[PDB]
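Colleague: Take a look at the following structure, please.
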Amino acid sequence: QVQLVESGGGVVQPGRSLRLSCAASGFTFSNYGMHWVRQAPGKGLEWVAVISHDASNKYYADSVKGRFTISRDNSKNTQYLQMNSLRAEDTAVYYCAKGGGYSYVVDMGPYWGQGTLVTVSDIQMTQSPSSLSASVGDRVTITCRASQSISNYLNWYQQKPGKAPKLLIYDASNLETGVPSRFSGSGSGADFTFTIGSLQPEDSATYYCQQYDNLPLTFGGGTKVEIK
Amino acid sequence: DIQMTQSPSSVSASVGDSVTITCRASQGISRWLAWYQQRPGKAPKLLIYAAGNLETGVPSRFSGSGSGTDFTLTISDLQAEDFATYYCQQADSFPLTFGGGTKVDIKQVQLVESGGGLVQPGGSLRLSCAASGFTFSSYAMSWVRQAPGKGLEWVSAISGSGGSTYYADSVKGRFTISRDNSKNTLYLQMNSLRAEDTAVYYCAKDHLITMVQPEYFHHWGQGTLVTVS
Amino acid sequence: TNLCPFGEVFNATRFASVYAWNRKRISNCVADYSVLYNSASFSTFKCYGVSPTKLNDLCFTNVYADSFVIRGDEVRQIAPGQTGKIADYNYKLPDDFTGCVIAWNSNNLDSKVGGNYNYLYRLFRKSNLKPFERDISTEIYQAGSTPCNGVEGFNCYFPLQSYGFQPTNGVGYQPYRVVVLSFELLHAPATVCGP
Ligand SMILES: *[C@@H]1O[C@H](CO)[C@@H](O)[C@H](O)[C@H]1NC(C)=O
C-alpha cells in the first residue's frame, strides 16, 4: 500500500519562488530518503536532486545548482523542495520517487507519484533507434549503449501517455513480478539489448534505459513503438 | 625461469574429431592462465581465462581444465573455422611468459598504433598507442611484439598511474615506456635497434579494472611493423 | 519453483575491492539457507538480529548481497559499533543492522607469487563515512596548509593504498572474502519466502 502524492503545483511568473510537497505512506520514511525527477512536455526524463536519510548529504544537478534547495522533516512524512528564480525552461511535470535506505543514494525503483504540473509564463547513454514501426507479430530489438563500464547497473522503463513510467526489466535482464515472459533482455559491460517477442496491440508505448552506477543519474533517448 | 612447455607442436584432424592440448609449467601457478587463438593475418583472440571460465562470446564447445602445473584444453567438434594457432600464458610472475604454440590443420574501446618504419641498424624509433572510450588512468597497458615467423613475446608494461615500470630481460637498458594521461596516449621510446628487433608490436589491455598489474589481455590493437636492415 | 541464484555470488570467479564493494539484489525466488548454514567451509559465521538456527521460514521483501576482500586482521572491524581504518573510511554498518555476514579464507586463489597489488583500500579521508555509503573518488588529499594544486608532493598523498599479498605471509596478512546479506521488510507482498 505504498503511495506517493504531489502538492504545490501552480503557475508563477519568472523571477519568483515556488515550493512543492510530497507525502509518503506505507513504509518507514524516516530512514530511507527520496529523489526528485522532472519531465518536460514532449521531452525525456531528467534527475533533479536527492537527499539522505538524516538530511546530512544533499546533491543537485548542474542545471538546478545554486537555486534549488531540498529539505526534510522526519515528523510528518513529508518532503519539501524549494525553487528560486524560475525560468521559462522550468515547465515540466515533477515526480517524487523512493530511494534506497540509509546513505545509498543510487537506488531507485518502481515507486512513482502521480506528478504535478508547474508552468512558467558524467556517463552518457545513447539509445537507438529513435523510432520503430512493426506489424502485428514482428520482433522488436532496442540497443542502449554506454559511455563507460557500468557493470550490471541498467534497467528498462515503460511509459504510456499521460502516465508515470513503469519498471519492466531491472538489474541486467531480471524479470519483475506481474510482467509477461514476452519481455526479455541481455548484455553486460557497455552493450545492452532489449528484446520483445510476438508483438501485441497493447505494447505501444515509449521505452527508456537509465543507469545507476554513479551519483549523476542519466536516462536514455527513448523509442516510440506504434502498430503499422 | 617460469617458461611454459606446450605439447603437441602440431596436430591434424578431420571434421568432428576431438583435439587435446597440454600446457605445462616449471612451477605452480595456481589459477593464473589464459588461452588465445590467432587466425592467419589477424590479432589473437582470448578464449578461456583463469582456468575454465568461458568467455561470453565464445561458444560452449571449447572447454578447459587443470590446476597448479598441468592444464588441458579440449575441443568437442572440429569445424572449418576452428583451424588456427593456440597459445597459453601465465600472469602471476614477472616477466610474463607465453607458450610455444600448437598448429591445427585439416586432415567501445578502440586502439590505434602508429610509428613503425624502416630504420638503419643502431638507430631509434618511437611508437604511440592511442586509447579512447574508457578511463585511461584506471587500467594498466602493456606492449607485446610478435616475430614474423615466431610466437608472441611480452616486451614491457606500464602502471595505471605511471609510478611502476616493468621490462623484459632482453630489452632492459635500451627501451623506455611512458604514458600521458592528459592526451590519453601511450609511448614506447627505444634506442640501439638491432637486426633481431624486427617484429609487429601490439598494444594490449585488460577488461577488468587493474591499476598496478596487467594480468590478462582482453583487448588488442592493429599492430605496426618495424623493419631493421 | 525458482531457486535463488546464490551460486552466481558465492562462487563468483572475481571479487571487488573493499572501497568499491559490489551490491546485488535478489528477489522472486526460493532460498534454502540450511545448505549455506551446513557447508563447513566458512571460517567465520556470526550475525545479529535473526537466529541462524533454522529460521528460514520467514518471508522478506528483498535480499541484498555485498562482497569485498580484506585481510584477516580487519575481519573483526566488520561489525556494528566498531572503529578502525575500514569501519571509518571504507565500509560502515548501522548500529541497528538486520542481516548476516559470511567470511572465509581464500589464500589459495587471491595470493600471488611475488605480490598481488591489485587490491586497494582508502587510507586518508577528511571525515568518517556514514553507514552504507560508497566513496570512489580519487582526489589528492591535502595534509598540511599548502594546496596540492592537483600534484603530489610534500603533505600531498594519494588516498588509496595497495594490499601486499604473498603465499608465505602469516594468517593475519592473508586475503579473506566477505559476503554481507541484508533483509528488507516493507508493506509489500514479500514474494521472497523460500520454504
Ligand atoms: C559453490 O560451488 C561448490 C562446489 O562447486 C558447491 O559445493 C557450493 O554449494 C556452491 N555454492 C552454492 C551457494 O551453491
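All chain C residue numbers match Swiss-Prot; in order, they span 333-527.
Keep in mind that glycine also has a Cβ here, set from the backbone N, Cα and C atoms.
So Swiss-Prot lists the following for this protein:
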type: DOMAIN; residues: C:334-527; note: domain 'BetaCoV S1-CTD'
type: MUTAGEN; residues: C:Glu484 to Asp; note: Increased replication in human TMEM106B overexpressing cells
type: MUTAGEN; residues: C:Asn501 to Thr; note: Reduced host ACE2-binding affinity in vitro
type: VARIANT; residues: C:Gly339 to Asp; note: In strain: Omicron/BA.1, Omicron/BA.2, Omicron/BA.2.12.1, Omicron/BA.4, Omicron/BA.5, Omicron/BQ.1.1
type: VARIANT; residues: C:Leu368 to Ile; note: In strain: Omicron/XBB.1.5, Omicron/EG.5.1
type: VARIANT; residues: C:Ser373 to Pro; note: In strain: Omicron/BA.1, Omicron/BA.2, Omicron/BA.2.12.1, Omicron/BA.2.75, Omicron/BA.4, Omicron/BA.5, Omicron/BQ.1.1, Omicron/XBB.1.5, Omicron/EG.5.1
type: VARIANT; residues: C:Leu452 to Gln; note: In strain: Omicron/BA.2.12.1
type: VARIANT; residues: C:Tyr453 to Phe; note: In strain: B.1.1.298
type: VARIANT; residues: C:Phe490 to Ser; note: In strain: Lambda/C.37, Omicron/BQ.1.1, Omicron/XBB.1.5, Omicron/EG.5.1
Colleague: What recorded positions in C:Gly339, C:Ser373, C:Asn501 place CB under 6 Å from ligand 1?
Modeller: C:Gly339
Colleague: Just to be sure I understand: of C:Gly339, C:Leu452, C:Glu484, which recorded positions have a C-alpha no more than 10 angstroms from the C-alpha of C:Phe490 (variant position)?
Modeller: C:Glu484
Colleague: Using Cβ-Cβ distances, find the residues under 8 Å from C:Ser373 (variant position) that belong to the same chain and are at least 6 apart in sequence, listing them in sequence order.
Modeller: C:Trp436
Colleague: Between the Cα atoms of C:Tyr453 (variant position) and C:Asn501 (mutagenesis position), what distance do you get, rounded to the nearest Å?
Modeller: 19
Colleague: How many other Cβ atoms sit within 10 Å of the Cβ of C:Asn501 (mutagenesis position)?
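Modeller: So the number of other Cβ atoms within 10 Å of C:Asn501 (mutagenesis position) is 16.
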Colleague: Nearest to C:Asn501 (mutagenesis position) in three-dimensional space, by Cα, is which of the recorded positions C:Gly339, C:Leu368, C:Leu452, C:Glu484?
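Modeller: Comparing Cα positions, the candidate nearest C:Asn501 (mutagenesis position) turns out to be C:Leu452.
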Colleague: Checking C:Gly339, C:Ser373, C:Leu452, C:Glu484, C:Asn501 - which of these recorded positions have a CB within less than 8 A of a chain B CB?
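Modeller: So the ones by chain B are C:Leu452.
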Colleague: List the same-chain residues at least 6 positions away in sequence whose Cβ sits under 8 Å from the Cβ of C:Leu452 (variant position), in sequence order, or say none.
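Modeller: Counting only residues 6 or more apart in sequence, the Cβ neighbours of C:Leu452 (variant position) under 8 Å are C:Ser349, C:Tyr351, C:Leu492, C:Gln493, C:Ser494, C:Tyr495.
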Colleague: In the three-state scheme derived from DSSP, which category covers C:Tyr453 (variant position)?
Modeller: strand
Colleague: Rank the variant positions C:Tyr453, C:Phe490 by the number of other Cβ atoms within 10 Å of each Cβ and report the first-ranked residue.
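Modeller: Sorting the candidates by Cβ neighbours within 10 Å, the top entry is C:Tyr453.
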Colleague: Please report how many Å separate the Cα atom of C:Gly339 (variant position) from that of C:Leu368 (variant position), as a whole number.
Modeller: 11
Colleague: Between C:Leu368 (variant position) and C:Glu484 (mutagenesis position), what C-alpha distance do you get in Å?
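Modeller: A Cα-Cα distance of 47 Å.
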